[PDB]
Amino acid sequence: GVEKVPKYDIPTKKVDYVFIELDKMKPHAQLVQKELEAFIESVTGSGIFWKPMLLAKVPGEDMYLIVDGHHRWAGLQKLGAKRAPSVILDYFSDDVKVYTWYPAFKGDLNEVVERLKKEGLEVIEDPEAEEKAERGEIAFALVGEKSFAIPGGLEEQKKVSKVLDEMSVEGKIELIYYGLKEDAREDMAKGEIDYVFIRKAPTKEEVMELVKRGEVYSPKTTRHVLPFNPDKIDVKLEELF
Ligand SMILES: Nc1ncnc2c1ncn2[C@@H]1O[C@H](COP(=O)(O)O)[C@@H](O)[C@H]1O
(Lines of atoms letter the chains of each structure in order from A and count residues from 1; the text may use other names and numbers.)
(Lines give C-alpha, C1' and ligand atoms only; values in the text may rest on other atoms or scores of the structure.)
Protein backbone atom coordinates (compact mmCIF):
# COMPACT_ATOMS: atom_id res chain seq x y z
CA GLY A 1 0.00 0.00 0.00
CA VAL A 2 1.20 3.45 -1.00
CA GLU A 3 0.80 5.73 2.04
CA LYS A 4 0.48 9.51 2.50
CA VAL A 5 0.63 10.88 6.10
CA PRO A 6 1.05 14.17 8.00
CA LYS A 7 4.73 14.93 8.76
CA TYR A 8 4.27 14.39 12.47
CA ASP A 9 7.11 15.37 14.78
CA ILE A 10 7.42 12.27 16.95
CA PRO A 11 10.47 12.05 19.19
CA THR A 12 12.84 9.08 19.36
CA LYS A 13 13.24 8.01 22.99
CA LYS A 14 15.71 5.51 24.43
CA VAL A 15 13.44 2.89 25.97
CA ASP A 16 14.75 -0.47 26.89
CA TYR A 17 13.34 -3.62 25.34
CA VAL A 18 12.32 -6.87 26.96
CA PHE A 19 12.05 -10.25 25.22
CA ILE A 20 8.46 -11.46 25.01
CA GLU A 21 7.47 -14.87 23.69
CA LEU A 22 5.78 -14.65 20.27
CA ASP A 23 2.97 -16.95 21.34
CA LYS A 24 1.98 -14.34 24.02
CA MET A 25 1.34 -11.69 21.33
CA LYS A 26 -2.08 -11.17 19.73
CA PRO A 27 -2.51 -9.48 16.32
CA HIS A 28 -5.31 -6.99 15.67
CA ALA A 29 -4.89 -6.96 11.89
CA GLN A 30 -4.84 -9.35 8.98
CA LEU A 31 -1.33 -9.84 7.53
CA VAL A 32 -0.05 -8.57 4.20
CA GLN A 33 1.94 -11.37 2.65
CA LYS A 34 4.41 -9.08 0.82
CA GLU A 35 5.19 -7.18 4.03
CA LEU A 36 5.77 -10.49 5.81
CA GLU A 37 8.08 -11.60 2.97
CA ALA A 38 10.06 -8.31 2.97
CA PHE A 39 10.66 -8.57 6.73
CA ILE A 40 11.88 -12.19 6.36
CA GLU A 41 14.32 -11.21 3.63
CA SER A 42 15.60 -8.26 5.57
CA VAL A 43 16.14 -9.92 8.97
CA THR A 44 17.71 -13.08 7.50
CA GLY A 45 19.90 -10.85 5.33
CA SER A 46 21.55 -8.88 8.17
CA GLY A 47 20.93 -11.20 11.08
CA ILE A 48 20.13 -8.10 13.23
CA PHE A 49 16.66 -7.31 14.60
CA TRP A 50 16.81 -3.52 15.14
CA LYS A 51 13.15 -2.35 15.62
CA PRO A 52 11.36 -3.56 18.78
CA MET A 53 7.70 -4.63 18.75
CA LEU A 54 5.30 -2.21 20.49
CA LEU A 55 2.98 -4.10 22.84
CA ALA A 56 0.12 -3.41 25.24
CA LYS A 57 -0.75 -5.75 28.08
CA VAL A 58 -4.25 -7.28 27.59
CA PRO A 59 -6.34 -6.62 30.71
CA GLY A 60 -7.24 -9.85 32.49
CA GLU A 61 -4.98 -12.06 30.37
CA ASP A 62 -1.41 -13.24 30.21
CA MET A 63 -1.23 -11.81 26.68
CA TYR A 64 -0.11 -8.69 24.82
CA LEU A 65 -1.83 -6.75 22.06
CA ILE A 66 0.44 -6.07 19.09
CA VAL A 67 0.28 -2.31 18.65
CA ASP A 68 3.04 -2.22 16.02
CA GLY A 69 4.89 -5.20 14.63
CA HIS A 70 2.45 -7.63 12.95
CA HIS A 71 4.85 -8.70 10.16
CA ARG A 72 7.89 -8.88 12.44
CA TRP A 73 5.82 -11.17 14.70
CA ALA A 74 4.43 -13.31 11.93
CA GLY A 75 7.80 -13.44 10.11
CA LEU A 76 9.69 -14.46 13.21
CA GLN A 77 7.12 -17.29 13.84
CA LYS A 78 7.46 -18.48 10.20
CA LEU A 79 11.24 -18.66 10.64
CA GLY A 80 10.86 -20.80 13.79
CA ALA A 81 11.88 -18.08 16.27
CA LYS A 82 10.24 -17.96 19.73
CA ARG A 83 10.55 -14.35 21.02
CA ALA A 84 11.01 -10.77 20.04
CA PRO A 85 12.46 -7.65 21.70
CA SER A 86 9.53 -5.54 22.72
CA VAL A 87 8.60 -2.21 24.24
CA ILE A 88 5.63 -2.26 26.52
CA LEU A 89 3.41 0.81 26.15
CA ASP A 90 1.07 2.62 28.49
CA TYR A 91 -1.63 2.15 25.83
CA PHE A 92 -4.56 3.77 27.64
CA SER A 93 -2.53 6.93 28.34
CA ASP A 94 -4.09 9.99 26.70
CA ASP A 95 -0.60 10.32 25.09
CA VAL A 96 -1.50 7.41 22.69
CA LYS A 97 -4.11 8.09 20.01
CA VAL A 98 -5.68 5.84 17.41
CA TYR A 99 -6.94 7.07 14.07
CA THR A 100 -7.70 5.20 10.89
CA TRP A 101 -6.59 5.23 7.29
CA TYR A 102 -8.59 6.53 4.34
CA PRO A 103 -8.23 4.33 1.25
CA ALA A 104 -8.61 6.48 -1.89
CA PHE A 105 -8.67 5.44 -5.58
CA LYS A 106 -8.26 6.83 -9.09
CA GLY A 107 -10.12 4.57 -11.57
CA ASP A 108 -13.60 3.40 -12.67
CA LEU A 109 -16.30 3.74 -9.95
CA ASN A 110 -18.63 1.27 -11.72
CA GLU A 111 -16.28 -1.70 -11.84
CA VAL A 112 -15.65 -1.08 -8.09
CA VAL A 113 -19.37 -0.92 -7.21
CA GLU A 114 -20.10 -4.11 -9.22
CA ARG A 115 -17.31 -5.91 -7.36
CA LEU A 116 -18.54 -4.57 -4.00
CA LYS A 117 -22.07 -5.82 -4.85
CA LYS A 118 -20.50 -9.13 -5.99
CA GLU A 119 -19.29 -9.74 -2.38
CA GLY A 120 -22.80 -9.17 -0.91
CA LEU A 121 -22.48 -5.44 -0.11
CA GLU A 122 -24.67 -2.61 -1.32
CA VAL A 123 -23.72 0.95 -2.28
CA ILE A 124 -26.57 3.41 -1.81
CA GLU A 125 -26.34 7.03 -2.97
CA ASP A 126 -26.80 9.09 0.21
CA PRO A 127 -25.84 12.76 0.92
CA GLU A 128 -25.48 12.03 4.67
CA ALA A 129 -23.15 9.02 4.09
CA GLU A 130 -20.02 10.75 5.52
CA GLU A 131 -21.78 11.99 8.68
CA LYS A 132 -23.22 8.46 9.18
CA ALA A 133 -19.84 6.77 8.63
CA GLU A 134 -18.16 9.16 11.13
CA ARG A 135 -20.73 8.29 13.80
CA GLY A 136 -20.08 4.55 13.10
CA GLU A 137 -23.61 3.90 11.79
CA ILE A 138 -22.41 2.39 8.45
CA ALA A 139 -19.36 0.45 7.19
CA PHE A 140 -17.93 3.03 4.84
CA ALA A 141 -18.96 6.26 3.18
CA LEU A 142 -17.67 6.35 -0.39
CA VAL A 143 -17.18 10.02 -1.33
CA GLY A 144 -16.17 11.70 -4.59
CA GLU A 145 -18.42 13.38 -7.17
CA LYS A 146 -21.30 11.40 -5.66
CA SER A 147 -21.71 10.33 -1.99
CA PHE A 148 -22.59 6.69 -1.14
CA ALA A 149 -23.40 4.71 1.99
CA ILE A 150 -22.05 1.18 2.36
CA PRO A 151 -24.23 -0.33 5.12
CA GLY A 152 -22.97 -2.64 7.87
CA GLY A 153 -20.17 -3.14 10.39
CA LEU A 154 -16.88 -5.06 10.58
CA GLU A 155 -17.71 -7.92 8.17
CA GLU A 156 -18.80 -5.41 5.50
CA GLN A 157 -15.70 -3.27 6.12
CA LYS A 158 -13.44 -6.31 5.57
CA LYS A 159 -15.16 -7.14 2.25
CA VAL A 160 -14.52 -3.53 1.10
CA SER A 161 -10.78 -3.76 1.98
CA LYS A 162 -10.67 -7.22 0.36
CA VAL A 163 -12.35 -6.13 -2.88
CA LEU A 164 -10.03 -3.10 -3.20
CA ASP A 165 -6.85 -5.11 -2.69
CA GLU A 166 -8.09 -7.69 -5.28
CA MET A 167 -8.77 -4.90 -7.82
CA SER A 168 -5.43 -3.27 -6.92
CA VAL A 169 -3.64 -6.59 -7.67
CA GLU A 170 -5.64 -6.87 -10.88
CA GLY A 171 -4.50 -3.30 -11.80
CA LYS A 172 -8.08 -2.11 -12.40
CA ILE A 173 -7.46 0.75 -9.88
CA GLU A 174 -4.68 2.88 -8.33
CA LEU A 175 -4.86 2.71 -4.50
CA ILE A 176 -3.41 5.13 -1.95
CA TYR A 177 -3.92 4.88 1.82
CA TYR A 178 -4.24 8.38 3.27
CA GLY A 179 -3.53 9.21 6.92
CA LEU A 180 -5.98 12.14 6.82
CA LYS A 181 -9.27 12.32 4.90
CA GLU A 182 -8.72 16.12 4.27
CA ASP A 183 -5.37 15.36 2.54
CA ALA A 184 -7.41 13.00 0.29
CA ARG A 185 -9.75 16.02 -0.26
CA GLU A 186 -6.81 18.48 -0.77
CA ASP A 187 -5.45 16.11 -3.49
CA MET A 188 -8.94 15.30 -4.88
CA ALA A 189 -9.37 19.05 -5.56
CA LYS A 190 -6.07 18.89 -7.47
CA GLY A 191 -7.52 15.98 -9.56
CA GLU A 192 -5.26 13.12 -8.34
CA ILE A 193 -7.99 11.10 -6.53
CA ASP A 194 -11.55 10.28 -7.68
CA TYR A 195 -12.97 8.73 -4.46
CA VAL A 196 -12.17 8.23 -0.76
CA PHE A 197 -13.50 5.60 1.70
CA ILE A 198 -14.32 6.95 5.12
CA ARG A 199 -15.00 4.85 8.23
CA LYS A 200 -15.12 5.80 11.87
CA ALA A 201 -11.73 5.11 13.42
CA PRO A 202 -11.63 2.27 15.95
CA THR A 203 -11.15 3.19 19.63
CA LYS A 204 -8.43 1.65 21.82
CA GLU A 205 -11.16 -0.09 23.76
CA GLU A 206 -12.58 -1.69 20.58
CA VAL A 207 -9.09 -2.81 19.45
CA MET A 208 -8.59 -4.61 22.76
CA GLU A 209 -12.10 -6.20 22.66
CA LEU A 210 -11.53 -7.41 19.12
CA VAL A 211 -8.32 -9.26 20.08
CA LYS A 212 -10.04 -10.66 23.18
CA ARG A 213 -12.67 -12.21 20.85
CA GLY A 214 -9.77 -13.60 18.75
CA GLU A 215 -10.81 -11.34 15.81
CA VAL A 216 -8.80 -9.00 13.55
CA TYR A 217 -9.32 -5.88 11.40
CA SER A 218 -8.36 -5.62 7.73
CA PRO A 219 -4.89 -4.19 7.03
CA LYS A 220 -4.74 -0.37 7.25
CA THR A 221 -7.55 -0.05 9.79
CA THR A 222 -5.68 1.26 12.84
CA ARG A 223 -3.29 4.20 12.69
CA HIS A 224 -1.57 4.77 15.99
CA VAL A 225 -0.02 8.13 16.87
CA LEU A 226 2.38 7.36 19.69
CA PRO A 227 4.24 9.64 22.15
CA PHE A 228 7.57 8.24 20.91
CA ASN A 229 9.40 5.95 18.47
CA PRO A 230 11.82 3.66 20.36
CA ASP A 231 15.46 4.16 19.46
CA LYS A 232 16.97 1.38 17.35
CA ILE A 233 18.28 -1.73 19.09
CA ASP A 234 21.18 -4.17 18.81
CA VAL A 235 19.72 -7.70 18.96
CA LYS A 236 21.03 -10.64 16.92
CA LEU A 237 18.48 -12.83 15.12
CA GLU A 238 20.12 -15.87 16.81
CA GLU A 239 18.96 -14.52 20.18
CA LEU A 240 15.27 -15.04 19.20
CA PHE A 241 15.22 -18.81 18.83
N1 LIG B 1 16.20 -6.53 10.40
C2 LIG B 1 15.04 -6.02 10.87
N3 LIG B 1 14.76 -6.05 12.21
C4 LIG B 1 13.59 -5.56 12.70
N5 LIG B 1 12.65 -4.97 11.93
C6 LIG B 1 12.84 -4.88 10.59
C7 LIG B 1 14.05 -5.42 9.97
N8 LIG B 1 13.94 -5.19 8.64
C9 LIG B 1 12.76 -4.58 8.41
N10 LIG B 1 12.12 -4.39 9.59
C11 LIG B 1 10.80 -3.80 9.85
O12 LIG B 1 9.86 -4.84 9.89
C13 LIG B 1 8.58 -4.21 9.84
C14 LIG B 1 7.57 -5.18 9.24
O15 LIG B 1 6.24 -4.70 9.35
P16 LIG B 1 5.50 -4.55 10.79
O17 LIG B 1 6.17 -5.57 11.68
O18 LIG B 1 4.06 -4.83 10.42
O19 LIG B 1 5.76 -3.13 11.25
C20 LIG B 1 8.78 -2.93 9.03
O21 LIG B 1 8.34 -1.80 9.78
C22 LIG B 1 10.28 -2.83 8.82
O23 LIG B 1 10.85 -1.55 9.15
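Sequence positions for chain A are given in Swiss-Prot numbering; the residues included correspond to 2-242, in order.
Note that Cβ sites are derived from N, Cα and C of the backbone, with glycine treated the same way.
Here the residue is the original one, but Swiss-Prot notes a mutagenesis experiment at this spot, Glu4 to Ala: Strong decrease in activity. One entry in Swiss-Prot concerns the mutagenesis experiment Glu36 to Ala. Its note says: Decrease in activity. Residues or ranges marked as ADP binding site in Swiss-Prot (evidence: experimental evidence): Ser43, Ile49, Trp51, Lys52, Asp69, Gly70, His71, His72, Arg73. Annotation comment: Swiss-Prot describes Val68, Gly70, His71, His72, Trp102, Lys221, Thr223, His225 as O-phospho-L-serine binding site. Swiss-Prot lists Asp69 to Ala among its mutagenesis entries, and the accompanying note reads: Loss of activity. Feature annotation from Swiss-Prot assigns Mg(2+) binding site to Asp69.
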Binding-site residues whose CB lies under 6 angstroms from ligand 1, from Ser43, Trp102, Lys221, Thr223, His225: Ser43
Greatest inter-residue Cα distance in Å for the ADP-binding set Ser43, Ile49, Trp51, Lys52, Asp69, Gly70, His71, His72, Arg73: 18
Cβ packing number for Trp51 (ADP binding site), 10 Å threshold: 13
Cα separation, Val68 (O-phospho-L-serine binding site) to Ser43 (ADP binding site) (Å, whole number): 21
Nearest of the binding-site residues (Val68, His72, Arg73, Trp102, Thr223) to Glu36 (mutagenesis position), judged by Cα-Cα distance: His72
Distance [Cα-Cα, Å, rounded] between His225 (O-phospho-L-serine binding site) and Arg73 (ADP binding site): 17
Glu4 (mutagenesis position) versus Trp51 (ADP binding site) - Cα distance in angstrom: 23
Cα separation, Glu4 (mutagenesis position) to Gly70 (O-phospho-L-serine binding site) (Å, whole number): 17
Distance from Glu4 (mutagenesis position) back to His71 (ADP binding site), taken between C-alpha atoms, in Å: 17
Of the binding-site residues listed as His72, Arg73, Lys221, the one whose CA lies nearest the CA of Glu4 (mutagenesis position): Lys221
Cα distance (Å, whole number) from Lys221 (O-phospho-L-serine binding site) to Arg73 (ADP binding site): 16
